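Asker: Dumping the structure here so I can ask a few things about it.
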Amino acid sequence: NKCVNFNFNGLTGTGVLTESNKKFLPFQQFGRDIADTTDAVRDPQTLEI
Amino acid sequence: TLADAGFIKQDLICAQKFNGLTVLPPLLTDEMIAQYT
Amino acid sequence: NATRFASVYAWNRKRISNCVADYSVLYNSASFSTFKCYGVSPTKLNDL
Amino acid sequence: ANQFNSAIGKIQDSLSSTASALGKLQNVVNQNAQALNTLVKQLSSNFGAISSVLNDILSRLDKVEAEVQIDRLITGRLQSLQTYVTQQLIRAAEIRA
Amino acid sequence: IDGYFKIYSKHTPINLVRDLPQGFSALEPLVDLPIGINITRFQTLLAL
Ligand SMILES: *[C@@H]1O[C@H](CO)[C@@H](O)[C@H](O)[C@H]1NC(C)=O
């Protein structure tokens, strides 16, 4: 809920982070928006989305 | 079936907003237009 | 640091996987005379 | 009176039924949506740079080596806006009339 | 592809006596292994 200079695996940027409801399948780790931008990520230490 | 008009954001239009593209509200609302009509 | 490298026509390939890299060891080592990158800058190798 | 009332009734019965009537308005809206969708989608181009993602350049390259890649993205994106704002202007002359 | 080999898979129930089913469904990724060899032929194995 805070604005932050994020990074995940090397997915750098700046943004507000939030807990997703999206059901990823076990193999998935990024999601992408209609833009071809990321919009969701699995955290590489604790496997919430 | 309008793809947004600026009615309170708090999908094409999430991407638009995140790239500084914003739909602005019109001066006269659909109610005021209906009133002039 | 292997004892022997390979003939270039038959250039050996070794995988690197499920490990943590520290590119500062290499990027700080005086022993190289060429250390050029071609899709990244070397200061970022620890950051990625 | 009855003919006028019957005719107003036929406009209702028409507009309720048919899927082709408001094409004149709908085509204006459809282009506004599509031109914004196009202007979004141009952000995914390379313009010959090493990525369409701005941060995948900056987090990979140093200052000097970034300036080539970033100048390529400005050369693309900025033309992408002038194109849209031309299209929008011209479109605006269609709507102003 | 270019130094990598990968297998996707799907499993579903159906009731067709001698045919491959009418419909639509997708195969999810299961492994990747960097074999990096020319591959030109294959053969299936089955038990008695
Ligand atoms: C792999 O085999 C094919 C078929 O014989 C051949 O054309 C190709 O050149 C081979 N690849 C290498 C790297 O030798």
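Numbering of chain B is taken from Swiss-Prot, so the residues present carry the numbers 827-836, 848-874, in order.
Backbone N, Cα and C atoms are what each Cβ position is placed from, and that goes for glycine too.
Copied straight from Swiss-Prot:
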| type | residues | note |
| --- | --- | --- |
| VARIANT | B:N856 to K | In strain: Omicron/BA.1 |
| VARIANT | B:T859 to N | In strain: Lambda/C.37 |
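In terms of burial and nearby residues, how do these features look in this structure?
Answerer: Applying an 8 A CB threshold to same-chain residues 6 or more apart, the list for B:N856 (variant position) is empty.
The number of other CB atoms found within 10 A of the CB of B:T859 (variant position), across every protein chain shown, is 11.
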